[PDB]
Amino acid sequence: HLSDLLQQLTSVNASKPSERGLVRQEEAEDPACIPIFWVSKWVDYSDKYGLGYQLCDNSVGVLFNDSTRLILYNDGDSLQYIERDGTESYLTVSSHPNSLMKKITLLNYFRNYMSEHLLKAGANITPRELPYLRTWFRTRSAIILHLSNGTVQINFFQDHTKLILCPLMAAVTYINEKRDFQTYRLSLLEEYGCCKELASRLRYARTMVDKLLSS
């Protein structure tokens, strides 16, 4: 899915989408393609444990420093443990192995923090009709998050803009400075252009996706 994403982005960036005689970004807006999942909160505690996050359906997840993941579903009981090599086990809180009690405890600590203390990104948006965090890194400018369903999210720290890239829909959601959420089909930005702000963010995305590919 990453290879596809990189190709979609390269293709948009090659068409010089901000350099058209008239840019019609609004023509590319596609509400069909609004994603199902995105990361609405996150906490990096990789100094000790890992990266905690919440997805827009209120499921919570941790990627542990040992590259394993534990996910609590929005029902508050179902878990999925994903091992370093991707192997999945389905469990519950009411009846878990004791071997996972540490990780479930940690999971509850992230859950309570995120619930007590953080704002839900895209909270006004209805997603369209569960993945885990494959990986993440932070640059000086942003945090990049790569989900197991192929989605890449990027959150830029200074201005608080976010991009959500989905290679399945070949679509991008931009959350701008005023907290407006607009979703675009990549093939139509290729046709009708976009503003320099979005075009700049997409050039950066292209770059971050080639970092994800060499790791």
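Heads up, chain A uses Swiss-Prot numbers, so what you see runs 373-501, 508-593.
The backbone N, Cα and C atoms fix where each Cβ goes, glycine too.
Pulled from Swiss-Prot, these are the features on record:
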type    : residues  : note
DOMAIN  : 410-488   : domain 'POLO box 1'
DOMAIN  : 510-592   : domain 'POLO box 2'
MUTAGEN : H538 to A : Abolishes interaction with NEDD9; when associated with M-540
MUTAGEN : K540 to M : Abolishes interaction with NEDD9; when associated with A-538
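In the three-state DSSP scheme, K540 (mutagenesis position) is classed as strand. Cα atoms of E501 and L508 lie 13 Å apart, with 6 unmodelled residues in the deposited structure between them. Residue counts for the domain 'POLO box 1' (410-488) under DSSP, split into helix (H, G, I), strand (E, B) and coil, are 19 helix, 32 strand, 28 coil.
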